[PDB]
Amino acid sequence: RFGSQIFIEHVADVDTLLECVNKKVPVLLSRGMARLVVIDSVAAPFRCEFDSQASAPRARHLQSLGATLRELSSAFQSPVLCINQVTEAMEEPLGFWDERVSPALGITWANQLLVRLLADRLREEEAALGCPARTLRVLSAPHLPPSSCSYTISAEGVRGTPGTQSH
Amino acid sequence: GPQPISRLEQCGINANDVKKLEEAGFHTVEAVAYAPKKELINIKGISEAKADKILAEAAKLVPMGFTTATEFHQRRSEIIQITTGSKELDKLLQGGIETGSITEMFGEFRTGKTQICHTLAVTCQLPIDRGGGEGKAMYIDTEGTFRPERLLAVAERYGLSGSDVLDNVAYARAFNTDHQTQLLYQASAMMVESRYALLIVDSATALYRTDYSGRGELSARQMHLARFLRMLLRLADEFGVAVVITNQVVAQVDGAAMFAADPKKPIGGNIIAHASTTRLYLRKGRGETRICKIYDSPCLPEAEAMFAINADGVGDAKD
Amino acid sequence: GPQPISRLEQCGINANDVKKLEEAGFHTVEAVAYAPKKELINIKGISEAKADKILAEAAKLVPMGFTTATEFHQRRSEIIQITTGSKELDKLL
DNA sequence: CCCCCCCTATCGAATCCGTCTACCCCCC
DNA sequence: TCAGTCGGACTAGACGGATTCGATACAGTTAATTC
DNA sequence: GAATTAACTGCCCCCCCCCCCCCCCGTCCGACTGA
Ligand SMILES: Nc1ncnc2c1ncn2[C@@H]1O[C@H](COP(=O)(O)OP(=O)(O)OP(=O)(O)O)[C@@H](O)[C@H]1O
Ligand SMILES: [Ca+2]
Ligand SMILES: [Mg+2]
């Protein structure tokens, strides 16, 4: 029964998200309904409240959220998947030399993670062949080399292209 | 029409703040009301609280709320349209040049932009029952091609006194983009002093071709042009005059092997493309006959019309 | 006709500033007045405030405002036209 | 009431500019 | 009769590149000032 | 002539590959066409 074993929550503020992860999530994990946590956009609440001159409160909130998420994941052995947005380089470091885009939320958020992925799509300039080009890349991991592959989106779901992994 | 800025001090504003706003460029209450808070902050003698009070008073004076579409439709139906001197052009434009919006004309050389500008400069002084606007005209020249002889010829065509027509036209010459932008404040002062009904800027983008040369100066040029167009739009909204500007063309070197055999597009880019409300595309026909085409409009279908340039100015194609 | 650039000395401009302007290709007050600010900034040894002051002083002596069409038509009528040596071209022009 | 000791990056923008001519056929 | 309009041969067709913009302190070098 | 202060400039190095057309300004005539 796929439908009845998925729970959906809505938040609007950073404080609302913090309260949700502090109160509602542990109740669901402890009783055993779910063993997977997905955040649709962690960067969305933080990009609407803090400017370039308010880095310290944002860092405090990010550290608290990361600590709470890591504690819950370690306690209940449930993977945590976070979806993030990107910002351009605006060339005038962190390992991104010739990349046009980089993950958002700075380096404080990047210190809280374990495996960092990156999904990229080449626009019509490189996608003038008829179909969009999508590549899923591994940025860093304690046990995975930097690699990449290709995938397509269809009516069935996301499927990777066989014989495409780069070494 | 607009309420002079000298009515703010009756609401609790000291005279020095009003004077500072006057040097800032705001001469009416409507000009202050439309301005954002950031623009008011940049004044030396105005703080955040002073700007808040001034904005509150301006919003009290000027209505800036929601309105039913019926009221807007009724109010729009009484706007004035100025005849272009040609029956075909008037039929194509469904009345003539509208007031309160920016209209732009573009084309290659000897296509008749300056002649149309002169004809509009004369015909805007006619009585409303004859297709005029009953006002004055303002001509800003950036090339040096302003000749009052054409105005005299058009006035003689329309049976007006030549001396009076020449006395109702204001002329200024722009030598650079910075000077071109600086002329839009004295224009505001003259418009609040006396009733004007037209404003010709020819050519609007002539000096930008030379003031900014390469690709390394594209961003600054586009930002300057956008600011100039915003000033034109605020003038048009505040005083309800008709704004007519002219443009130039640039070749399409890549070509792509299209049928036109000589492709060309107007200069200015997406900024002036999205800012202009109505655009007219002029091209040469045979002899003295030219062709005008609707290039962009919110309420006019794409169609073409034929006019001609005579010794009396722009007019219908003489047989 | 045009006024020499040396008249900016009496308006409160350093002699070295006028020397730089004269070495940059400007030789009259009209040439300085018509020049945009960004062109004056390009000259080495001239600041933004100095350029603004120079432009203000130059504009104080050159009329760059609004005038009626009657005055322009009056001044335009005293323009000089040079004969081309042929009656036909002179009549055509 | 008095003591000794510290923090952290962000956002994308904005089009221009035309060159170059070639090549003769055929009797009542 | 009669002009607008669909569709199209008309002797002949190829060509390429181009750059900038931030929000900021202190020293180096040249220019103005009063003894 | 000179000690002294004041004002204008400056902080820099990576892109060498090459399918790609797109919405007409053709110039105009032959014939269709319905009225
Ligand atoms: N007195 C006149 N009688 C008839 N035609 C005239 C007369 N004066 C000018 N023209 C026509 O005006 C044409 C040029 O028009 P106009 O000056 O408006 O050009 P424009 O499009 O503004 O040009 P530019 O791009 O150079 O600014 C000439 O080709 C000429 O035939
Ligand atoms: Ca538009
Ligand atoms: Mg012209």
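Residues 21-113, in that order, are what chain C shows, numbered as in Swiss-Prot.
Keep in mind that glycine also has a Cβ here, set from the backbone N, Cα and C atoms.
Database features, via Swiss-Prot:
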DOMAIN    C:48-77  domain 'HhH'
MUTAGEN   C:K58 to R  Impaired ubiquitination; when associated with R-64
MUTAGEN   C:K64 to R  Impaired ubiquitination; when associated with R-58
MUTAGEN   C:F86 to A  Loss of homooligomerization
MUTAGEN   C:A89 to E  Loss of homooligomerization
Residue among the mutagenesis positions C:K58, C:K64 whose Cβ has the most other Cβ atoms within 10 Å: C:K58
For C:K58 (mutagenesis position), the one of C:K64, C:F86, C:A89 that lies nearest, given that the mutagenesis positions are compared by Cα: C:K64
Rounded Cα separation (Å) that holds between C:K64 (mutagenesis position) and C:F86 (mutagenesis position): 34
Chain B neighbours, restricted to the mutagenesis positions C:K64, C:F86, C:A89, by C-beta under 8 angstroms: C:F86, C:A89
Cβ neighbours of C:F86 (mutagenesis position) where a neighbour is any other Cβ within 10 Å: 17
